[PDB]
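Following: one structure in structure tokens, then a few remarks.
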Amino acid sequence: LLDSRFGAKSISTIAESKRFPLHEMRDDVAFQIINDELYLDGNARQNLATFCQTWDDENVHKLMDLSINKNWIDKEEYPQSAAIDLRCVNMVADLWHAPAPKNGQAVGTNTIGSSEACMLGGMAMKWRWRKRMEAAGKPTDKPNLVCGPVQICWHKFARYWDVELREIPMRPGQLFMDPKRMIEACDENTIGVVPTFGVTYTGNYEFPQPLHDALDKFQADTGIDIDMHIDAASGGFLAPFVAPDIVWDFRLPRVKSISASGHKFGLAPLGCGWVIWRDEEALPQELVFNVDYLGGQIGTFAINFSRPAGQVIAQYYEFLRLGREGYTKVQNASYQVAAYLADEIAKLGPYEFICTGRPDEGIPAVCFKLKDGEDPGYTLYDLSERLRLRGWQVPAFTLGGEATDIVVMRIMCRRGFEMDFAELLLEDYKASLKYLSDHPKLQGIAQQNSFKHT
Amino acid sequence: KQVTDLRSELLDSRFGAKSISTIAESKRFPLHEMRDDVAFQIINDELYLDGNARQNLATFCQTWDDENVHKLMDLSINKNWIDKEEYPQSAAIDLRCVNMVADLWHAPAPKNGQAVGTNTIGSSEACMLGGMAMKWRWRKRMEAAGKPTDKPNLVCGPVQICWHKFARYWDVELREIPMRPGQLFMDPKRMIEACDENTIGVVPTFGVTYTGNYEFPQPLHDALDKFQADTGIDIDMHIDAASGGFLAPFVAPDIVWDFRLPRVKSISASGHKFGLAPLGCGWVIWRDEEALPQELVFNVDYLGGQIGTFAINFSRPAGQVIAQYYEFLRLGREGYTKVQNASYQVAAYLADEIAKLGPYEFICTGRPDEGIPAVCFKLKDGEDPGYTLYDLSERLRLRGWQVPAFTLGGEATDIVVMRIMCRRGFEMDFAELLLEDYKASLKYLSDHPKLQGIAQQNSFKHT
Amino acid sequence: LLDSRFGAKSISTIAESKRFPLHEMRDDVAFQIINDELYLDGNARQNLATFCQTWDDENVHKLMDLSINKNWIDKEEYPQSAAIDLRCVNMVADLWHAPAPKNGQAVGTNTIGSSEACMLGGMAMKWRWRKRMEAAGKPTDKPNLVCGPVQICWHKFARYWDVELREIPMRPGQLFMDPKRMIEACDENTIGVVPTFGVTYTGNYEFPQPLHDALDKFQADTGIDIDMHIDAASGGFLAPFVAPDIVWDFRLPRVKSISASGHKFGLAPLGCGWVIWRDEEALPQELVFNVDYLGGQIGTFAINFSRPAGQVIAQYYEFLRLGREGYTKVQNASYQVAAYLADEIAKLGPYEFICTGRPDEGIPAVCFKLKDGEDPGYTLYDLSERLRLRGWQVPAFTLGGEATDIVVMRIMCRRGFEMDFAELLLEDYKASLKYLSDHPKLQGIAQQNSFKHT
Amino acid sequence: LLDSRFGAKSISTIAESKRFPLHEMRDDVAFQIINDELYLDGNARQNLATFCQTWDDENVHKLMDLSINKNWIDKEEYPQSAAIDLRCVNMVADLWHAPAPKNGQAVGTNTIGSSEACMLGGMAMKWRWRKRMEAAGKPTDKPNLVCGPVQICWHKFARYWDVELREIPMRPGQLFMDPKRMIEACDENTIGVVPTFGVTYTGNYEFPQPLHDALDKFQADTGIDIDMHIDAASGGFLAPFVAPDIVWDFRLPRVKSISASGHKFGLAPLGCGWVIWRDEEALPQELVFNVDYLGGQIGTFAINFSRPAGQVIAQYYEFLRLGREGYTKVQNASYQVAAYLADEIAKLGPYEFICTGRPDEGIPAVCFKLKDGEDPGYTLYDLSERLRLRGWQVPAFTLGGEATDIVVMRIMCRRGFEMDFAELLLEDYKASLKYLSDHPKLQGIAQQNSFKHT
Ligand SMILES: Cc1ncc(COP(=O)(O)O)c(C)c1O
Ligand SMILES: Cc1ncc(COP(=O)(O)O)c(C)c1O
Ligand SMILES: Cc1ncc(COP(=O)(O)O)c(C)c1O
Ligand SMILES: Cc1ncc(COP(=O)(O)O)c(C)c1O
């Protein structure tokens, strides 16, 4: 067996792939072998399911390349990377109207993604709640967390830290966590409420303000003081620029912490998250670990330790080059694309929209389902498959709870998916509808949900 | 007439233009846009303030530069490790790596072809996952027995901070056997004294962070067998092989520390350490399906079915996994053996050479059978050469070297040690230069006695 | 022995480091080996001792890479490089107010640096002087040169060309060459006076005008006609832009030649110098050598012969992209940083400043010493060592002459050392002072002068 | 006026090329403007006149690019570059059989090229001679130097340092410095003899051994002790590999110093020279200057000061990757090309060869003239012009002395000019001959000498 690339004895990667390789191989052959199979990966340019950055900027590539060995945890050897990281924490804190620091540095940290940021926020919430119950001489025996249609990271948090997850069910007419149902789920064991400022499954915002009012009335009627952690994975880098009037952040007294993804609308490369706390009081010191460095010690509250500092550096690059002025324009461009697709798609079939890409309602996304008791001659699963044959990945999936029988299609508009590409999508969308119309036997065959978690 | 306080002033000599002071507005989110290339050069220029770690002998993390690794990482910047759907080849390469590492550690042959394990950001996450699984297995055993599960504890030696975090975050009592003069590590006797029915497991550190020595699981495994025999209490182990996991399999195959031992239910290691991968790569392997409680695994829907994942992080880059595979492919056992041996030769050389320069007692001398490629020593008790290791460390910094001097924990807290790490890139020629600067530092301290005792700050020791 | 990079038998560069290597080695291995140890060199970004360019410009790297084989002396094969070189000579001549050329080309040449430029200037001075003395049948074996705190290249000139060096001593209150002491050293054997327009050790300018007037009076009283050569290594590319009114160049009749460094404030990469002569009469033709080429013979006055033309090309790039407009802003930026540091440092200790970075007084540098009889609890040597531990190289050294007891600290502000970096230096400066204060035993230990020559 | 490249108002480099630009210009525009006119430079691949390296090696480009700012004189900031430089000096010393250092370091230095190397060697020669005459109570007012057909750098040395240059004339039947004529020119005022181990104009070696014998006899008959400096600009990196048995170096007692060009057959990029002294006694300490550094103090004997360290590094790269083994094969390849050309060219016309590319006679060069009283119907100048029309630069010029009536053609074979290219040259050579034969009126028209100095 020979290889046509190297014109030599074949070196299989699929063979003996269950055992650690025995011999050495020429460096450049190993590289070309791996490089060639990586072509099997998609480039995600036509993938409209993910929230994660997929566009390419030469400067970001250069910054990441230079940072490949810069250790985020090693403040001693990489002091400048550490300083840039502190700047970012302050800037994000400022973006979310966090109270002015006493010493001068905001309370918060960079993370690998929103998952870790949420875990940290969740543990802090659990610890503050525990300190309160013990002081009240009550049992910390069975904590619970109230939320709406949260992302899987919260299910993991609940599971891994033994907290009862009280998720308000998604239901026809009310897909999100409303004040009434939220209150019905709250009690003395509730460690906190987690509104999702940009629901993963639909793109809509769960507004913290009305929930905050309900929590104020709750403490007035029962004495039970409940706080909030905002999961703003996507919305945290949207609303501050295109809808400053929405009061969802630290302007609300009960919001003790907020988390968001830099690698989503924060525009940073994969591997960047953020979590900020209102003030020192919001973060139990018992969770912070202090390590020694030549220049004094620094407290850290993170799950990960050693990791590259490139994403933080790239995130800073975006903050510096764009500013509020730049982010507003970038974000608005995505909202224009989403709004356009919503309006245009509505003219093509009997659809009921859950999200239409409006800045005041949520993120740059379009989410719809077929109108009840209406049969256009295909399901959204069938349409999704036709679109894949044209290179597009437009996820079709079912919602949860009382709406377990509802099938929706979600389109995400992130940086890089410009108006020109949306127009092409519409062309292929129309072509797919005509094909389904000309080949009725297709209806009902496709029935597998697409990846919806990110 | 333009008051200095009402202006975004300052001319810049690089751009032949003005302003843009990262430190001035550093507390607020920037207001305006800036030319991309100017923002890039501004950031690129201050990154020069970071060290390159070539002369840093404190860290275990990879610091050498390989062109092919730079290319693989550059092409993987947007490849999402969690998105199996869009990046199927990256996911396949990742599964190969898990099987290869499992094979490396003698994990039993999979009943369905795929080993039980996962890639991680680093050893910290790997350890958390291993720790959670240990806690869950212990809990189930106890619940199946109708016993209380509210007082779990974990027995270990001089562990890395990630275990202190695990204990704190998951409410597990950490029973760390104290480091002490004459016994700095977890021995069978003290280990057993700390074990009971609430012990979720024992965590030997196969390559102690602070000294470089291996804690040998075999003797501890025998003690646990005797323990079960005398009490009926069945205790398992998780090996924290952050560094050793990619050393002993190549240069000391005969040390029995892995899955060859029945009680070892899981093992974790750092790819970005001696695994030779770029920062951001860890590994955790479980003996088999039984070793990993399914309640911890989450199954997500994909167009091709569903894949279960047990991880704390979600979205993140797949470049390090790919780079790690590149190392596995180009080196193999044959290549890793030569690479690791080269580091041991340097370490052994430094130990032997440094021993001739002062009254030192060595804790680690870079021997393959004893631990990792590191040198760890302290001044002999009651010996005053005319300086402390802190003073020596500072003199070496003036020569560009970062050789950490710090104190040991427990009841050995009065011990000041110096640790030298020998990782890929720190070749024999550089070790010779270190020796030259070491001797020059000693002569300077000898000629300037007033220096003794002044320096007294510990260096970063955690990695 | 094995190498952990190549995973093969070790190849040491120290073992047989005194004998020519016996065998071949794979090219790439040789490259990586050398590349890896070059990491032991500093990048000079935190080095505030040198005057030489240390910033990086992508365009300059490209021009230099393209010119690696372009031979400066081979006018025949590289006609365009030779043309660009001629343009630069004329532009520098124009910058220094040299009289308009008769034929059209200014009299001058590019050099490797100011050293060579000064040798050429020195030889021409010696020759012009000799031609005068020889006509009067007087001895020409005991020539002397009058100057102030000159750079080492003049000591080399004096030594290599057997010229008595009459250096006016540096002294408290009079660290530079003044008119009075200058005249006291002049006689019929003086080949010329060399004012240093930007003293290496302090940064101050020695003003040619007052010296020029003294020389006019000298000729009036004795008949002895003495000329000048301005060593403007640094000042030559500063004053013409930020202080045009200072009369130090060819506007002065006696100034027969001027030299300066392109690789200093000229902004060119290492390896570029310039020397210009007032006119043909100022340059003895006996020193010029004519070499034949296909297009005709070209004369040259240079110590070096074959060498690369990249630096000249890079220098032209700076001239073209900046112009007077651009150079003024670039140099002003450096002066602002220097002025800022001087003002800020003065608030931290009992210091006496010799140079405070004022455009009318000298170059962008800060030079100071501890006030006489003041004991802050440390020497500038101690402070310098503390700053090294923070990555900075701020030279502390002693002055010459009578000010031999004086120890100064000199900070150079060149392109790349922006305001933000100066702020960081101030932070580390303060940190160093606090450490010295908390550790008194450190005082007096350090006593080695740093490199001060460039 | 518009520019077709930038599609905007034209920017001319010609317009006011004699004045320093007044305004700024876009950097990328300035770069492209300069990049575009550099295309007017030749690449020298078909230039067979120069000895300087013109081939391109990717690793050398990388090493030079990395070293653009590394200052050769700043031992403090660039310790590793300084170390590599010391290794090179020792390796070159070893190559020339210099006595083993009484300490651990050979006596010598790197230079910009052979010119500076020769000046340093010449100065040392003059100083040693002066010291001796003084110790004999004799005058030192009329120093002279005996040599053969030397390169222009020695004419410069003689002129700049006031030494009478006694150059033995090139003559038909005696083009080089022979023992007899050398002795006729020697006296008590001779500072030394300079044999040229690879004559620039022809390529032949002047053998130091026979000359050395004559000088031994001279001291025996007169007591006058005369030393030598070998100008081995080209031969210094040829004979040690391809003809080790030729005794021309430090194996000869009288050879006190040797110089050679790294950027010639040393294979280094432009800007690299070397000069080695036999031992400390051979280098008068009065010429060495000691400068202080934090690491202590190092001595240097150099005309230049600040300059790039890249060539030294690239030179080290060649030493490391090739070794004696590699240089022998590289140099041999050039000799094979030269020998082939000589043998083939001899069959095309009535020629008399002065150099035929034989390793035992000289460097890889071919030098010939038309046989006396032979008229093939063209001059070598005519042939040279025809070859230029085919892209080749094969210099035709006259020899000096009474050989001023001798027109020769010299072909240099350096790295890169492989056998395949030589065959192409022969094709064009024959084509040129046929053209000249078919167009007789061309004979005698061309009469300008080509650049012959390097
Ligand atoms: C609301 C929400 N939270 C958390 C996550 C997980 O973010 P990450 O993948 O960056 O950890 C996602 C994708 C999300 O949409
Ligand atoms: C034994 C040990 N465990 C865990 C860690 C943490 O690994 P990481 O920094 O890769 O999370 C280290 C550094 C270590 O030495
Ligand atoms: C006043 C002065 N003259 C000459 C020099 C030497 O210049 P170069 O290093 O460019 O030869 C320097 C450094 C200097 O400061
Ligand atoms: C014999 C000889 N000496 C000196 C030189 C000048 O060398 P460089 O150009 O390197 O100064 C040459 C070209 C030469 O051929």
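Note that chain B is numbered according to Swiss-Prot, with residues 4-466 shown in order.
When the header is checked for method, it gives X-ray crystallography, 2.3 Å.
Cβ atoms are placed via backbone N, Cα and C, with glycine included.
What Swiss-Prot lists as substrate binding site is B:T62, B:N83. The C-beta environment of B:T62 (substrate binding site), restricted to residues of the same chain at least 6 apart in sequence and closer than 8 Å, consists of B:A56, B:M424, B:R426, B:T466.
As annotated by Swiss-Prot, pyridoxal 5'-phosphate binding site applies to B:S126, B:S127, B:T212, B:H275. DSSP assigns B:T212 (pyridoxal 5'-phosphate binding site) to coil, not to a helix or a strand.
As a published mutagenesis entry, B:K276 to H appears in Swiss-Prot alongside the note: Abolishes pyridoxal phosphate binding. Classification of B:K276 (mutagenesis position) by DSSP places it in coil, neither helical nor stranded.
Among the mutagenesis entries in Swiss-Prot is B:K276 to A, noted as: Strongly reduces pyridoxal phosphate binding and increases stability of the polypeptide. Other C-beta atoms found within 10 angstroms of the C-beta of B:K276 (mutagenesis position) number 30, with every protein chain shown included.
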Inset, instruction - Check the binding-site residues B:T62, B:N83, B:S127 for any whose Cβ is under 6 angstroms from an atom of ligand 2, and report them in sequence order. - result: B:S127
Inset, instruction - List the Cα distance (Å, whole number) between B:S127 (pyridoxal 5'-phosphate binding site) and B:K276 (mutagenesis position). - result: 13
Inset, instruction - Could you state the whole-number distance in Å separating the C-alpha atoms of B:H275 (pyridoxal 5'-phosphate binding site) and B:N83 (substrate binding site)? - result: 19
Legend entry - Proximity to chain A among binding-site residues B:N83, B:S127, B:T212, B:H275, where any Cβ pair is under 8 Å: B:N83, B:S127, B:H275
Inset, instruction - Translate the DSSP assignment of B:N83 (substrate binding site) into the three-state scheme. - result: strand
Legend entry - Same chain, 6+ residues apart, C-beta under 8 Å of the C-beta of B:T212 (pyridoxal 5'-phosphate binding site), given in sequence order: B:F63, B:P161, B:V162, B:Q163, B:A245, B:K464, B:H465, B:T466
Inset, instruction - Could you tally the C-beta atoms, other than its own, that fall within 10 angstroms of the C-beta of B:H275 (pyridoxal 5'-phosphate binding site)? - result: 28
Legend entry - Length of the line joining the Cα atoms of B:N83 (substrate binding site) and B:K276 (mutagenesis position), in Å: 23
Inset, instruction - If we count other C-beta atoms within 10 Å, could you say which of the binding-site residues B:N83, B:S126 has the fewest? - result: B:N83
Inset, instruction - Would you identify the secondary structure of B:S126 (pyridoxal 5'-phosphate binding site) according to DSSP, in three states? - result: helix
Inset, instruction - Please classify the secondary structure at B:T62 (substrate binding site) using three-state DSSP. - result: coil
Legend entry - pyridoxal 5'-phosphate binding residues B:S126, B:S127, B:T212, B:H275: largest Cα-Cα distance, in Å and rounded to whole number: 15
Inset, instruction - Do me a favour and check the Cα-Cα span between B:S126 (pyridoxal 5'-phosphate binding site) and B:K276 (mutagenesis position); whole Å is fine. - result: 10
Legend entry - B:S127 (pyridoxal 5'-phosphate binding site) CB neighbourhood, other CB atoms within 10 A: 28
